[PDB]
Amino acid sequence: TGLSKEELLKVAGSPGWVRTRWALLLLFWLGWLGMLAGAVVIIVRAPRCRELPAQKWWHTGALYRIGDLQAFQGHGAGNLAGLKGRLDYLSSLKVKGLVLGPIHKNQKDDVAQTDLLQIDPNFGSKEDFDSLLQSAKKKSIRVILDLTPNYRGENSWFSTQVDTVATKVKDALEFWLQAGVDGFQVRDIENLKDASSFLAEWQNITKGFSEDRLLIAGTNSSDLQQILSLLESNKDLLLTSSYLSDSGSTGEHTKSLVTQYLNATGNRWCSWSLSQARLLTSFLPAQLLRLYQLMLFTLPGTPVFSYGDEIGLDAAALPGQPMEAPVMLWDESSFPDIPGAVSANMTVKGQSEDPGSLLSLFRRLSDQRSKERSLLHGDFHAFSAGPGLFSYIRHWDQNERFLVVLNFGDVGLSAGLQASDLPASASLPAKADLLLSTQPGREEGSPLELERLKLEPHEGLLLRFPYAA
Amino acid sequence: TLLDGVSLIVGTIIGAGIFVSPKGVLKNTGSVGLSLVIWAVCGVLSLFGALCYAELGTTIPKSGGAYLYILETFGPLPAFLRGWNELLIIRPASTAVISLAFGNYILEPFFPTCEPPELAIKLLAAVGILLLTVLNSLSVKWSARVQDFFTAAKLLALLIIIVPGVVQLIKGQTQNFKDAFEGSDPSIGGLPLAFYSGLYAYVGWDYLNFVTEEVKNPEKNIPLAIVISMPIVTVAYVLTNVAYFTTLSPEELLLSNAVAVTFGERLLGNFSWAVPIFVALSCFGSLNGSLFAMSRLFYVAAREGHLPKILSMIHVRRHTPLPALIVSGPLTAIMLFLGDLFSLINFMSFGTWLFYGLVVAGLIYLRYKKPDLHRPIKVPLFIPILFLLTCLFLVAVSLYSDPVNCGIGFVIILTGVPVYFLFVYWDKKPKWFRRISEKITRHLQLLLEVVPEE
C-alpha cells in the first residue's frame, strides 16, 4: 500500500519518528541556512566589474571642422539651410559634432572692429543660427565655434594686441551661450599672449557656463613640450596640432609619435589631429590617408578632422579650389569649380556606394565606436609589431578586448605581431574578429587567426576579441 | 463575475519572462518593431488557446478536467503524456526561470557595472524556492496572504517599469527612438523562442479558463472575459515595450541582464527604490503559484489513483500537503541546476505548443466528427486551427533551432507514456513491494504527523 492508515499511525506515533522528524527539520532548515550563507559569501567573495570609466566629449566619437559655409556645403549658396541639410549627413556619419567656423564679424587685421560676439550677416543672423543650433541639438549634434577674431584677415590673431579680443572672447562666450554653442575652437596659440593662461581662464569661465562647453586648443606648433605646458595650464581642452603631422609618412615613427603624445598627455583628456586645422586629405594621399583616418580614430581620444576629410577632399589637387579655401565637393552637382573633372567617389554618393571610401570607412568606423564602449574608453596598449605595423591592444575599461593591426603603406607584410610583449591584462586571444579593414576584400567579420595573419597593402585591421586578461 | 474573472487571470498570470523576453525577442529577431509584435502575436495565440479551453469546458464540463477532458476524448494514457509531463517540464522549468530571473534581479544592484556570473542567481534562487515551500507548508492561507502581498506588489512591479515608461512617452522618447521599425520577410525568418516568449510571460491562464468556467458567471460570457483580457495583456506588453524603448534604449535591452535593474539605472533619484523588490515579490507570487499547481496536481494524480496518496496530505501541525511540496522541491532544484533560461524555455516551448495542440486538435476533430462542443461564443475552427498551425510550425523550427534540448524535451514528453504504464497498466507490482511501501510510507507519515487524502 502506498499510504498508511491514520489510525494505524496513531497506534504508534512514537518520538522515534516524531522527535526524529523534528531533528530532521532542524537539519533541514540548517542546511537551507548553510545554502543561504553560501549564496551570500559567494557574492561577497565575487569580484566586481570595473566601475565603466567614461568621459563625454573627451576621448570619444569624432568631430569635424567647418570654416566657410559655401565650402562646407559644396556651394554655391553657402546658406544655413544647406548646413541644416548637411546636419543629417553629419548624423549619417555618426559624428558627435562639428566646429562652426568663425561666423562672427572677423576683420581684415583689425582687433577693434572684430566682433567675437556679433555675427557676420554674410553667414546669417543669430536667430538663423539659433534655429540651426536647435536643429543640431535635435539631430544630436554638438556645436563648437572657432573663435579666430581675424579669420577675415591675414593673421588670425591680428599679429598685434589680443587682450582686446580676449575680453571679447569672454563676452562672446556669453553671446554665443545665448545662441546655444557648447564650446569654442581656438587656433594658432603661437600668436597669442600666453594662450595657456587665456585658455585656463576662458575654459573655467565656460566651465561655469557648463562643465562641458569645450574650447579647442589647436596649434601649428609641433613642440610637444610646449603643448605639454599648455596642458599644464589647461588640461581641459581638445587639442589639434602640427605635432601630430610630424608623423609624416613613417609608420614606426608615427607609432612612437602617438606614444609620445600619450606620454605628455598622461591621463588627460585625449584628442587627435595631424594638423591644427588642415585638410588631411590635402596633407597626404589615400594610401596612407585612409589608414590615418582609421588609425587616429582608433587612438585613445576624440579624433577631430576637418570637413572634406571624410570625402577625400584633396583641395590642393583640385583646380577651382586651394587647400586654404577648399570646397567640399560632396555632390555630383557640387562641382561648379571643377565641372566634371571629379567623380562620384569624391561625392558622398559614390562614396556611399564605395564601402572602402573614406566616407563609408569612417561611417562604419563611427558606427562601431557608437557601440564599442572600449573604443570609446579603454587602454589601447602599445602592442609592438614589425616595420609599418601599428598595433594596439584595446583594454575595454570593463571586459572586452580589441586589436589594431595596421599595415602602413602598400606593402604585402606578414602578421609581424609581437604577442610576447603583452602583460596578462593584454593577454589577447588569436581569433581576431575583423571589425574593419582598409583593403575591403579582407574577411570582415571573420575570427582571423592572428598567428597565421597575412597583411596586405594599405591594410588596417580593427579586430575584436573576448577579454583575455 | 466576468470582469472578476479577467482580474483573476491578468492580475495573476503575467510577466514570467518580462525581463527575459526583451532580449529574448530582440536577439532572436532584428527589426525591432516586429519583435514587439511578437508579444502581440503571443497574446493573440493565448486568445485562441483560451477560447478553445472555454469550448472544451462547455464540450465536456464533466470531471472538471482542466485537461482531463481531452483524455475523455483521447483516453487515460495521454494524461501523463499531457499533465505529468507538464509537471516534469513546464511547472518547474518556469519555476526555475522565474526564480533564476529573481536571482538575476537580486544580484545586479550589488554588481551594477556588468551582468554578474553564476552566483546567488542559482544558489539564492534555490534557497528562495525552499523558503517558499516552507511558506507554502505553513497553513496555506498564510501563503495565500503572502501571495496577496506578492500580487499587489506584482501589479506594482509592472507599474514601476511601465509608468516611468509613460513619463518618457510624455517626454517624447518614442520619437527619439522612432528609428525602431517594422517590415516584411518573404523568407519568413525569426526564432520560435522569441515567438514563445510573450506566451511564456503570460501562460497558465490556459487552465484558469476552467476556473472562470467554474466561477459564478454564464459560461457563454467567459469568452467575453477572454476576449477582454487578452488585448489587455497585449496592451500591457506594448506598455512594457514602451518603457523598454522610451526609458531604455534598444541597445540597453541587449545588455543581457535583468533589464528591470538597467531600467532602474535610467531613473532619477534613488532608483533602487524606483525599481524595488516588487520584481522579486512578483517572482515569488508566481513561484508559489507554480508550487501550488504542482502540489495540487500531485494531489490530483493520487485522486486519479496513479500516484500514492502519501505524496499529498497533511502534516496536521499546519494542515498542508507538505509531501506534495517536498516532491516539487527537487523537481525545481534540478531545473535550477540546469540554469540556462532559454533552454529551460525550449523545454517549455514544446510542451505548451504540443499540449495546447492536443486541446485544439481534439476540438477540431470533434467538430468534424462527434460535434456539439457547446461553443460559449460563435467562433469557427480557424481559432483552434490557426493556433495549432502556428504552434506546430514553431515546434518544427525550434527543433531545428536546438535539436539537443528540443530533442530531449520531446523525449521527456514521450516518456510520459511508459511512466503512465508504470503508474497504471503495469504487468505486476510485487506483494513485498506493497508491504514495504506501506511500511515505509507508514514511517514517513509517523515522521510527518498526518491525515491522509480522504
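Per Swiss-Prot, chain A residues shown: 162-630, in order.
Structure determined by electron microscopy, 6.2 Å.
Each residue, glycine too, has its Cβ placed from N, Cα and C.
With a cut-off of 8 Å between CB atoms and residues at least 6 apart in sequence, the same chain places nothing near A:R182 (mutagenesis position). Record note (Swiss-Prot) on the mutagenesis of A:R182 to A, E, K or L: Strongly decreased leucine transport activity.
Among the sequence features in Swiss-Prot, the mutagenesis site A:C210 to S is noted as follows: Abolishes dimerization, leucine uptake and interaction with beta-1 integrins. Counting every protein chain shown, the number of other Cβ atoms lying within 10 Å of the Cβ of A:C210 (mutagenesis position) is 14. In the three-state DSSP reading, A:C210 (mutagenesis position) counts as coil.
For the mutagenesis result A:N365 to Q, the note given in Swiss-Prot is Impairs both the stability and the trafficking of SLC3A2 to the plasma membrane; when associated with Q-381; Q-424 and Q-506. In the three-state DSSP scheme, A:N365 (mutagenesis position) is classed as helix.
Under the heading of mutagenesis, Swiss-Prot lists A:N381 to Q and annotates it as follows: Impairs both the stability and the trafficking of SLC3A2 to the plasma membrane; when associated with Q-365; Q-424 and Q-506. Using a 10 Å radius centred on the Cβ of A:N381 (mutagenesis position) and all shown protein chains, the other Cβ atoms total 18. Taken residue by residue with DSSP, A:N381 (mutagenesis position) is part of neither helix nor strand, so it is coil.
Residues within less than 8 Å, Cβ to Cβ, of A:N424 (mutagenesis position) and separated from it by at least 6 positions along the same chain comprise none. Following the DSSP three-state reduction, the secondary structure of A:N424 (mutagenesis position) is helix. The note that Swiss-Prot attaches to the published mutagenesis A:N424 to Q is: Impairs both the stability and the trafficking of SLC3A2 to the plasma membrane; when associated with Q-365 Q-381 and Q-506.
Swiss-Prot documents A:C431 to S as a published mutagenesis change and attaches the note No effect on dimerization, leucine uptake or interaction with beta-1 integrins. In three-state terms derived from DSSP, A:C431 (mutagenesis position) belongs to neither a helical nor a strand segment and is classed as coil. Cβ contacts within 10 Å of A:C431 (mutagenesis position), excluding its own Cβ and spanning all protein chains shown: 21.
DSSP assigns A:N506 (mutagenesis position) to coil, not to a helix or a strand. Take the CB of A:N506 (mutagenesis position) and look out to 10 A: across all protein chains shown you find 17 other CB atoms. Among the sequence features in Swiss-Prot, the mutagenesis site A:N506 to Q is noted as follows: Impairs both the stability and the trafficking of SLC3A2 to the plasma membrane; when associated with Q-365 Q-381 and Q-424.
DSSP classifies A:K532 (mutagenesis position) as coil under the three-state reduction. Within the same chain, no residue at least 6 positions away from A:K532 (mutagenesis position) has a Cβ under 8 Å from its Cβ. Recorded in Swiss-Prot as a mutagenesis result, A:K532 to E carries the remark: Strongly decreased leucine transport activity.
Using a 10 Å radius centred on the Cβ of A:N365 (mutagenesis position) and all shown protein chains, the other Cβ atoms total 12. For the pair A:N365 (mutagenesis position) and A:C431 (mutagenesis position), the Cα-Cα distance reads 18 Å. A gap of 18 Å separates the Cα atoms of A:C431 (mutagenesis position) and A:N381 (mutagenesis position).
Taking CA atoms as the reference points, A:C210 (mutagenesis position) and A:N381 (mutagenesis position) are 42 Å apart.
Proximity to chain B, taken as a Cβ less than 8 Å from one of its Cβ atoms, holds for A:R182, A:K532 among the mutagenesis positions A:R182, A:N381, A:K532.
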